[PDB]
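S.K.: Okay, here's the structure, questions in a sec.
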Amino acid sequence: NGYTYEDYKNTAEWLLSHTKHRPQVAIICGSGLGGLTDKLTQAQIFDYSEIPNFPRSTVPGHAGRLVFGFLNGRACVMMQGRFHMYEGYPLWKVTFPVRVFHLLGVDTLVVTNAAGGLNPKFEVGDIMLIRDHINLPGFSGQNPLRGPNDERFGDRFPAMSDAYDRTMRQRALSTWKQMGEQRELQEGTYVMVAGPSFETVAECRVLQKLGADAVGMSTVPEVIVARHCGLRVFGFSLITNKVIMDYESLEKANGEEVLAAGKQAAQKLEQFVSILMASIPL
Amino acid sequence: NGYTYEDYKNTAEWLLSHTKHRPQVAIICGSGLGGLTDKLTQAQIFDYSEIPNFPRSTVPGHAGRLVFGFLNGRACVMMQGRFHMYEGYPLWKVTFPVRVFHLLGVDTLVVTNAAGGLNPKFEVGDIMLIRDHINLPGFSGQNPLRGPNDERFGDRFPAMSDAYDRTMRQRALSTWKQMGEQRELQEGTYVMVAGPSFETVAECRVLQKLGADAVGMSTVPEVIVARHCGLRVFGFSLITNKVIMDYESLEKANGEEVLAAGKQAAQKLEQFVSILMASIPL
Amino acid sequence: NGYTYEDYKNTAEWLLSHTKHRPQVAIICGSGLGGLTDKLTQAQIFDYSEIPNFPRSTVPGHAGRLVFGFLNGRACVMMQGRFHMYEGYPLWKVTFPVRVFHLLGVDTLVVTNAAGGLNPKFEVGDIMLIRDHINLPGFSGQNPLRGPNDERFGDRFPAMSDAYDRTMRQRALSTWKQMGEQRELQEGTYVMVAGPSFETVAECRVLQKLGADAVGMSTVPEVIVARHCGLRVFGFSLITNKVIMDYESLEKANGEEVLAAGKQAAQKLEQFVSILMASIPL
Ligand SMILES: O=c1[nH]cnc2c(C[N@@H+]3C[C@H](CO)[C@@H](O)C3)c[nH]c12
Ligand SMILES: O=c1[nH]cnc2c(C[N@@H+]3C[C@H](CO)[C@@H](O)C3)c[nH]c12
Ligand SMILES: O=c1[nH]cnc2c(C[N@@H+]3C[C@H](CO)[C@@H](O)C3)c[nH]c12
């Protein structure tokens, strides 16, 4: 890890002295979900590039910013553009923001992402509440906590079986119903794979056989660092496509559609997140 | 990645100005399949060591060369000796040649390798057409495309579900029959594991349970980079041994036998490849 | 790999000239099993920090030492405190001691560790004889033999299907009975995961579906290097906890209990190891 405790501290204090905002809830916007930033009020934008120690967003579109504001009665800080292992960043950079949030005073992390559906019951547009995850990269060594542990953040061996807050998941399922929606709110296991190339049929079958319901290339690292910090964690995936699971089909998964699904059924997640803020204690 | 676009370009131009040959089909010879180089005509050999930017073959036997020539009516470039992740090379070096081939004007990549048979229906000497692959290293981060993407080669998120050209696989199965052979042409999923040590019984069972038919320590990376490039891809594995899948057996897998199987039933693959060249469009 | 053959040699010769002891059996003590060092006679302690080239134990408790002595009629060398991939050490440092032992004249390696039980038949306190292992990190590239092979230690492609000496496992099962004990001696497959965070329910299910019986974050690397060396290998796991495999449960795995289980049923393993020394040929 190239960061010392001092680095996270200096970044936090810099942000704290450059904004009057004092966030409680940190929100990481997934692909095609950045619009969520338009709902904040008293918004204050910071480009990643101007924040000390922040990983500088190479060329996804040069759009990387931290937005502080209020979302439905709660002090928030949103990440529009998140870092991925596939871009070359080691996991300790990918999750650097998370530790910064903790030092800013955040106690809750909401993570969102787009994902391929592995469970056949899913349909494009569906929203999957994350009940659990399978950290394939972590099994091999790619775990954001690798390296000496700093007691100031947490313990050497944090547990992850209760990573996704049960209370929030319940309140989430409730909220979704209180709103009265067509499709039900899906729930399941998210499996992380490094990417960036999409899965083959054989691989799709492997992930299904392991019990995963949705597949993506992010999130798990941020969740592990958040939990290591003591943060309350809740999140979901926007199923942007159904992964090909048999050779009959003659269609390919593309980053184009993922942003397209995250175009129509996108605002659906946005509203759900804003409303869900009232369900977050303080 | 330690290579800049310029590096691949300079290597291509160097080769292009040192040979009159202009290859269309690149062929990577697997273990004990190097003999395939003896079939080229108007052959011109280049030691890896003399080609700018090429990874220098440590000590597999110091035998690493790029051979340009004609194979059954087609301009080829063959790799005699391929790079493996287990030797210490990062994946961006392992696949460096592939991007060079694309800049040389190659539009087809034929990959061959020796592999352990996981499917019980296989026998030593069998030839397995590769229909799909399981990229275990890729799930964890070891994917040759990790790092910033260069649009000149391809897209950020290339698909792999159609990696192995369906047309060539069909024409391959046809060719094999047109020849009238004893054993049928096997077909299945290739699973890549890093190695270099051989699998345990428990591991063999894992790979079988995942749906893999053959196991090796190469190929998948080259295939992913080729596809990212737009190359047509086809290949197969020479089953050199049947992996031990139960504790009853008292025999061990050894690099000795692998080269031995690749001694008798070796030329069988060689001919098949030469003849298959006529089935490759232009 | 940052070590040259010379480095292992110089470390061996340094130890050989600083102790009259000439070990035959090397023993690696797992978590909460360090007490085994109290049974040696004519004991001579070396701090890891004073041994040339040894990885310096960061801050697990600053307790890292190599103890030479005699254990029940056999010249031993014990590692009190072992290195883990999760602490940041690359595998070639984690396994550095193993190659040193081989140069000291050791011909047998006994590895012990604490592990989470995946097989439901297990209970806290149980002892599991290791019959086989699943090297998840190894599938992805994290194998201690990655990099050029040195013929002086072993072959390029060593087999692992017979890693755990069948004779010792038999003599172990015998010994356990000759002693007449309540609980039977368990036996099964050990799966290595990098850690340091504990498994989620979904992950627990994956590991079970793969056929693993116990889960830990060490051992496999040392075993592979030992075998590559020609060392006889035998070992076992102390089940310190039963991994949560369903959402009903409301308890979390913690490094606290692991050391606690390794407190009561700890000496049970210690005696078993001492007595088992008589079963090790010479
Ligand atoms: O089928 C899939 N496989 C793996 N990841 C995704 C995702 C998630 N994100 C979306 C984004 C690509 O469009 C990249 O960062 C991956 C959506 N569908 C799939
Ligand atoms: O049983 C097996 N397991 C893993 N790889 C192979 C291979 C393939 N290559 C062959 C070569 C060793 O002889 C090394 O680079 C692995 C053949 N049989 C097996
Ligand atoms: O449930 C488990 N999952 C993964 N490893 C362990 C272990 C083994 N060691 C023990 C030690 C933590 O207490 C760390 O190095 C892991 C015991 N129980 C479990």
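By Swiss-Prot numbering, chain C shows 3-284, in order.
Method reported for this entry: X-ray crystallography, 2.3 Å.
Cβ atoms are placed via backbone N, Cα and C, with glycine included.
So Swiss-Prot lists these for the protein:
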type    : residues                                                        : note
BINDING : C:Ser33, C:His64, C:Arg84, C:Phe85, C:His86, C:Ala116, C:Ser220 : phosphate binding site
MUTAGEN : C:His64 to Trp                                                  : Reduces catalytic activity towards inosine
MUTAGEN : C:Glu201 to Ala or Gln                                          : Severe loss of catalytic activity
MUTAGEN : C:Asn243 to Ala                                                 : Reduces catalytic activity
MUTAGEN : C:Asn243 to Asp                                                 : Reduces catalytic activity towards inosine, hypoxanthine, guanosine and guanine. Increases catalytic activity towards adenosine and adenine
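Please situate the listed features within the shown structure.
M.R.: Sequence-distant neighbours of C:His64 (mutagenesis position): no residue of the same chain at least 6 apart has a C-beta under 8 Å from its C-beta.
Secondary structure from DSSP puts C:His64 (mutagenesis position) in coil.
For C:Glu201 (mutagenesis position), applying a Cβ distance below 8 Å and a minimum sequence separation of six or more within one chain yields C:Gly118, C:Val195, C:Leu209, C:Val217, C:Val245, C:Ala255.
Secondary structure at C:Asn243 (mutagenesis position), as computed by DSSP, is strand.
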S.K.: Among C:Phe85, C:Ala116, C:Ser220, these being the binding-site residues, pick the one whose CA is nearest to that of C:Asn243 (mutagenesis position).
M.R.: C:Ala116
S.K.: Name, in the order they occur in the sequence, the residues of the same chain whose CB lies under 8 A from the CB of C:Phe85 (phosphate binding site) and which sit 6 or more residues away.
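M.R.: Set apart from C:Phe85 (phosphate binding site) by at least 6 residues yet with Cβ under 8 Å, we have C:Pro57, C:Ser59, C:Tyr91, C:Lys95, C:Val96, C:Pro99.
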S.K.: At a 10 Å cut-off from the C-beta of C:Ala116 (phosphate binding site), count the other C-beta atoms across all protein chains.
M.R.: 25
S.K.: Mind running the binding-site residues C:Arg84, C:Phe85, C:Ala116 against ligand 3 and keeping the ones whose CB falls under 6 Å of it?
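M.R.: If the test is a Cβ under 6 Å from any atom of ligand 3, the answer is C:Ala116.
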S.K.: Which of C:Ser33, C:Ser220, C:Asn243 has the fewest nearby Cβ atoms, counting only those within 10 Å, among these recorded positions?
M.R.: C:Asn243
S.K.: Cβ neighbours within 10 Å, counted over all protein chains: which one of the binding-site residues C:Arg84, C:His86 has the most?
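M.R.: That would be C:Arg84, with the most Cβ atoms nearby.
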S.K.: Rounded to whole angstrom, what's the largest C-alpha distance between any two of C:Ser33, C:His64, C:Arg84, C:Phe85, C:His86, C:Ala116, C:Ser220, listed as binding phosphate?
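M.R.: Binding-site diameter by Cα atoms for phosphate: 20 Å.
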